[PDB]
Amino acid sequence: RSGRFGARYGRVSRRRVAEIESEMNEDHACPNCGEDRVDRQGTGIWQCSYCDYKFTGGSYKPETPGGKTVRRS
Amino acid sequence: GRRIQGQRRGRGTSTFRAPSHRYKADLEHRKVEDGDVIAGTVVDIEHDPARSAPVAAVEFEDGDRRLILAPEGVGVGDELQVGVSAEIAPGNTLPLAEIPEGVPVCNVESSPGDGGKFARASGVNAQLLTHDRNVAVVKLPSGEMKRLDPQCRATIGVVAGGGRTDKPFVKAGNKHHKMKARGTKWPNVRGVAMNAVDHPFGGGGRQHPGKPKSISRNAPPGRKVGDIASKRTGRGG
Amino acid sequence: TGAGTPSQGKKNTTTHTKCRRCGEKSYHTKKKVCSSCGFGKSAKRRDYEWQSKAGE
RNA sequence: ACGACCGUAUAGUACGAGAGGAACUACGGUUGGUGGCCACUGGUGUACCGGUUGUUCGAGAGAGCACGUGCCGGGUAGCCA
RNA sequence: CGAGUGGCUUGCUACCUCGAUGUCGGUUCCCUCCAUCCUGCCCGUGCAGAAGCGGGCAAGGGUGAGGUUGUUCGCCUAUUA
RNA sequence: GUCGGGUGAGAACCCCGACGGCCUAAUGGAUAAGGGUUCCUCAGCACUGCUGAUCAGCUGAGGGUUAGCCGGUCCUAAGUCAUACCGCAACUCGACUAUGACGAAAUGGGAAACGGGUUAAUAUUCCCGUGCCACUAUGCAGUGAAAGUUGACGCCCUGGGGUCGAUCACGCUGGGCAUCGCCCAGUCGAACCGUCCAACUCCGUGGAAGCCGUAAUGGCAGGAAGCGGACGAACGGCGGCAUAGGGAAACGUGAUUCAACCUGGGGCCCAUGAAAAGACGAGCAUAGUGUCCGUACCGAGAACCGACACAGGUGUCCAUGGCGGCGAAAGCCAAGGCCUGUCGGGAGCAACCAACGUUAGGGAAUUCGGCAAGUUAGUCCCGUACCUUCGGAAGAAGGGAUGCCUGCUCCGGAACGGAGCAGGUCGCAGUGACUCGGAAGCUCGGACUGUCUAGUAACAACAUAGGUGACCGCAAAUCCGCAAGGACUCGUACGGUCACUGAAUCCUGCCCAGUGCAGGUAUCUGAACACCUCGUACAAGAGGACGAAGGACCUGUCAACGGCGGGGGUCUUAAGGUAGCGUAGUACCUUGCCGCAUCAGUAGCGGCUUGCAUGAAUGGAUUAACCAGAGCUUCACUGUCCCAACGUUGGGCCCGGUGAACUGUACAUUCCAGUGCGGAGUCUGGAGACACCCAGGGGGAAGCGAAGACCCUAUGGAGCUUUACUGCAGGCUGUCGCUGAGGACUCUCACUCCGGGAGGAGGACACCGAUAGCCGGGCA
RNA sequence: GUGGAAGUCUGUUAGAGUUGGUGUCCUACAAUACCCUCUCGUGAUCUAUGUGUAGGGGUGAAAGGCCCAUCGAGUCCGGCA
Ligand SMILES: [Cl-]
Ligand SMILES: [Cl-]
Ligand SMILES: [Cl-]
Ligand SMILES: [K+]
Ligand SMILES: [Mg+2]
Ligand SMILES: [Mg+2]
Ligand SMILES: [Mg+2]
Ligand SMILES: [Mg+2]
Ligand SMILES: [Mg+2]
Ligand SMILES: [Mg+2]
Ligand SMILES: [Mg+2]
Ligand SMILES: [Mg+2]
Ligand SMILES: [Mg+2]
Ligand SMILES: [Mg+2]
Ligand SMILES: [Mg+2]
Ligand SMILES: [Mg+2]
Ligand SMILES: [Mg+2]
Ligand SMILES: [Mg+2]
Ligand SMILES: [Mg+2]
Ligand SMILES: [Mg+2]
Ligand SMILES: [Mg+2]
Ligand SMILES: [Mg+2]
Ligand SMILES: [Mg+2]
Ligand SMILES: [Mg+2]
Ligand SMILES: [Mg+2]
Ligand SMILES: [Mg+2]
Ligand SMILES: [Mg+2]
Ligand SMILES: [Mg+2]
Ligand SMILES: [Mg+2]
Ligand SMILES: [Mg+2]
Ligand SMILES: [Mg+2]
Ligand SMILES: [Mg+2]
Ligand SMILES: [Mg+2]
Ligand SMILES: [Mg+2]
Ligand SMILES: [Mg+2]
Ligand SMILES: [Mg+2]
Ligand SMILES: [Mg+2]
Ligand SMILES: [Mg+2]
Ligand SMILES: [Mg+2]
Ligand SMILES: [Mg+2]
Ligand SMILES: [Mg+2]
Ligand SMILES: [Mg+2]
Ligand SMILES: [Mg+2]
Ligand SMILES: [Mg+2]
Ligand SMILES: [Mg+2]
Ligand SMILES: [Mg+2]
Ligand SMILES: [Mg+2]
Ligand SMILES: [Mg+2]
Ligand SMILES: [Mg+2]
Ligand SMILES: [Mg+2]
Ligand SMILES: [Mg+2]
Ligand code: NA
Ligand code: NA
Ligand code: NA
Ligand code: NA
Ligand code: NA
Ligand code: NA
Ligand code: NA
Ligand code: NA
Ligand code: NA
Ligand code: NA
Ligand code: NA
Ligand code: NA
Ligand code: NA
Ligand code: NA
Ligand code: NA
Ligand code: NA
Ligand code: NA
Ligand code: NA
Ligand code: NA
Ligand code: NA
Ligand code: NA
Ligand code: NA
């Protein structure tokens, strides 16, 4: 997490940076396979190390609240 | 006095220009004769240096290879279609007429065939609301009701890269690197921190603006600074 | 660093050179223009009235 | 080119109800200033002798360098306080 | 209340210098004045003594160390003839 | 540097030998720019050289630079130019769009060379040997031939392959040393051609339900291990090259760690890390061709820039030479270079000065202030407070250990790697030199890293993330241009513009009267054209009607500018200071009062606090971490001080040589007093005074240096400001023209934009040209 | 235990910067130098070369800083006696 920031920046900065990266790094259940293998390749880019699926998603999460709403309607 | 920073900008000198030569593609909708037979396969997902968000590499049946404004939920192998009779799913582009209401849409055109203008940045999306033979009301991300020609093409889905603004830059270095990829002079010196000669707010023995910050719309360049034609200011009230 | 002697040492750049047209060492090799005769900027030879006293 | 102080004897005396408490003189020392001198104490002493670290001359012996002595210990004369 | 002396303070003046007489405080080093703080010699005393107090002659010598403060000034401590 | 010697009319510094030193990322080696012949040889000393010179970068004369395979040349980069178009009064001016060209010599991409020899001076260029590339021609093969690959790419961590170098063992050749048996050098050999292949990828087989694998992540019934196979690397191994070359000779062999070079795995991005030419794809023989330009030397404490042979400035590669040690550190020493950071001789060499060593007792008493100096130090073991945003604080603090010798143990494949053990043992001292933190506490400020006044300010100032407000739907907001046009923008509100505040945490009160901005508006005010009236055979002109933006008037708004008192138990002018903080970097009074601390404390800290004249994004309070920031305290330390001494090196003094400058109305041996435009070596009165010279520290010449920065004056200047005067851009608005058909409306045909186009949107508006009113320190 | 993040720490690695000494110099070695001390040193880093922005205009993490020893409006010549 944000622990690499040393004793700098303050609570909120290391708080949000940690949490965001916590959820960002989580074992994500892949789209092209229900296997927990999705890794952030860059800003908004994701990939299932399993089936090699490279896809678009939120900047930090593979799926965004607004993204899930798309499939619905 | 000397010309203020906003005036230097206009000159379009190196410091103020965007690193165009490093930019990848001018993401624009395709030009199909008609029919709608045009389709293609997502070959890759790239980072767009101009928008800090993903752009999808696509290869069309007619050999054409072009990058595109990728909405969320698009990956390699997927088949995207463009045309009047295109399917109604994410990544596909068709006029607002052929688009069912209540469905989030991005990269909307202003004038049919202009390649798309509205809602193209990270996470945003418009909202097709009302249909007609003449008009197609679309709610832009700013919350404005934009009356549009039903012929205006658009893409289904929310622009990819959503939530970018959630995490703070934390340190100047991170801002530095971002700013370095845009047409913007950074860092920013406060007017009130300059000399009278340099900015209308400059001067004094302490830092504060001379006159009130709200400036008339009619103000000339060199003077139009601070709160431009503010209808109000502050939070209270 | 001083703008004087210490700033003089970096001066190993060639700019003004012998002019193919006027023979003067004023052909700026980076601008490709002669500061003396205007060669590279003008078909006409560089000349101004202020090069001499107004009534002469 | 000498200025000033403290102390002892005078004296628990003169004076004084008492408490308290002088002086002339004679001595001893202190401080400040002054001039000189180095037996004594002290400093210096890259004169000198010893110990020792690194490195170089193969080892040994014996040496060079380490800022104008590598460092450490001792220190004659002289100059000094 | 009245008469003065000084030229340290302050004020006044605008004589001297604006082709520049380097600031305040401090320091260091030298000479001087006396309206004398100490020391020498004296007079008075509401001078018993001791300790003082006031005054006279007198400028040989002395008049030191520190805490706050840039301070001069001043406040404070302990020594001191 | 010294002693000898050489040359020469002449030698401290020109040459030779010896002894002695200096330089180690440089004072060595290779180069870029820049210089431009400085390079080599001969002959010289009038010039230049911090003294001299027989020497020289100087003077004169000669000579010297050789390329198919090193560079240029070619390609394209940020970007530049030329032509066309368009603008402009106009151009040597100017933006866009086309086209073409230009744009990289160390250091982007890129067809191809190595070894030896040779000159006074060149050298992958010449010579000898061997090799390679491209093109063309002939001959044979081939019909393939363009899909694809390559050129071609960020930052961080990391494994494997592996050459040189270094080191180790051993052998051989040569050298050195002389109580020993050690120590040093060498032990060679290319490009190229052929061959080998780890890694990655894939295929077959196989068949794991828990195994496989890694430094680490990881892998798998969608098929794990194992086995076989396809593809496939080095500037690497191996063979040739080579009874080539080189060496006086031997002309080794193994190993370890491994720069170069090769090949993999992992991680990061609100950051995404060139292009084009070319090459590959796509064989072989023989032959021919391979022009043009650069090539000397310096590359720096004398060849460059800085007026100089200037202590300054100036890019790249050699980062693997030995000991040492964590090390590209110190210190010492090779190789290579040098004694040219170029004046010498003499005095125990005084005073005084610059650098510096050591000083007893005391120990900050010094001083604005510990300024300066000193103390501490490396490594391991033990141990470690308040506080804190939980990261940190922290090497907190404090305590102990540390060498050598002998013999060993553990880790590891091993190191000439690391961690330990037992015994013996020397010194005052074992990180023995070198290298190498002084520690603790309170307060102020800014959160942090960062920025800044090139040349007196590095800070609390700027920036920053973070917070906040404002404008804008893109034919936009903002901005540049006279125009043609342009930046933002290969951008689209999670945007980007314009501003304020300045991390996190707790918070951010009341005020819209004035000013600003914005919205509305019955009525009032409000220009010009057109229209009506009068006037004039026309016209000037006078009046009227209609009335835009703007204003009056009304509302909104303070994280807009700003404000938050007097009086009495309301009044000015809207409100009347809330949380907090407070004698403040804000408090005049003031050294406020009380306390802590000291012998003594205008200081510092704490409390109080009526605050001359604190206070909430003109941000208020608080706060860990950070700091060449301001103040204060303690321990430690010490020549800062008491109070100075001695010593060391370079000067200083004397001698040879070289050789300036500042300054100068005149006179001038002055001292005490006086006088004078009131601050005299020169006037007046006295006193003193023989002349010249050496050294000194600077009392005076109101010393030298600068036509005073301070102050005033001038109908002087400039930068800046504004509700100063007057104007000028610009924005908004009406009217006219472009402009057309049928106080409200339709249309299409000009005009504008979108779309490749068909065609769509818009449309007499907009744009553009003209004029009028308003705003208008943006500018003059 | 592994891992090896960081506008992270120590650091005269290279390199960059410039705090104090108010030292040395101050007709200098130098029209901004020397020495010691001190700061940064994986990043908003440093740097070479090429290239763009031009004078009421640039450029400016803002000091009225910088734009060739020239800056509250560069330099040259002209207006100009
Ligand atoms: Cl941003
Ligand atoms: Cl070359
Ligand atoms: Cl690996
Ligand atoms: K004066
Ligand atoms: Mg676009
Ligand atoms: Mg933000
Ligand atoms: Mg930029
Ligand atoms: Mg700012
Ligand atoms: Mg300022
Ligand atoms: Mg202004
Ligand atoms: Mg402020
Ligand atoms: Mg302010
Ligand atoms: Mg300058
Ligand atoms: Mg020695
Ligand atoms: Mg004087
Ligand atoms: Mg008297
Ligand atoms: Mg006297
Ligand atoms: Mg010649
Ligand atoms: Mg020569
Ligand atoms: Mg000769
Ligand atoms: Mg070219
Ligand atoms: Mg190249
Ligand atoms: Mg040569
Ligand atoms: Mg050469
Ligand atoms: Mg020299
Ligand atoms: Mg002592
Ligand atoms: Mg004191
Ligand atoms: Mg004192
Ligand atoms: Mg100090
Ligand atoms: Mg073992
Ligand atoms: Mg030591
Ligand atoms: Mg204070
Ligand atoms: Mg700071
Ligand atoms: Mg400065
Ligand atoms: Mg600083
Ligand atoms: Mg400074
Ligand atoms: Mg600030
Ligand atoms: Mg902000
Ligand atoms: Mg913001
Ligand atoms: Mg107080
Ligand atoms: Mg407020
Ligand atoms: Mg006389
Ligand atoms: Mg004057
Ligand atoms: Mg003035
Ligand atoms: Mg003026
Ligand atoms: Mg257009
Ligand atoms: Mg003005
Ligand atoms: Mg750091
Ligand atoms: Mg450091
Ligand atoms: Mg440059
Ligand atoms: Mg200023
Ligand atoms: Na101001
Ligand atoms: Na008087
Ligand atoms: Na007076
Ligand atoms: Na004068
Ligand atoms: Na004084
Ligand atoms: Na006296
Ligand atoms: Na005092
Ligand atoms: Na090979
Ligand atoms: Na080593
Ligand atoms: Na010489
Ligand atoms: Na830093
Ligand atoms: Na108001
Ligand atoms: Na108002
Ligand atoms: Na206030
Ligand atoms: Na800093
Ligand atoms: Na000393
Ligand atoms: Na004098
Ligand atoms: Na001015
Ligand atoms: Na862990
Ligand atoms: Na310095
Ligand atoms: Na100008
Ligand atoms: Na003139």
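Following Swiss-Prot, chain B residues are numbered 2-238, in order.
The backbone N, Cα and C atoms fix where each Cβ goes, and this holds for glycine too.
Under mutagenesis, Swiss-Prot gives B:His200 to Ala or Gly with this note: No incorporation into translating E.coli polysomes; ribosomes assemble normally. Significantly reduced translational activity. Under the three-state DSSP scheme, B:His200 (mutagenesis position) falls in the coil class. For B:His200 (mutagenesis position), the number of other Cβ atoms no farther than 10 Å from its own Cβ, over all displayed protein chains, is 24.
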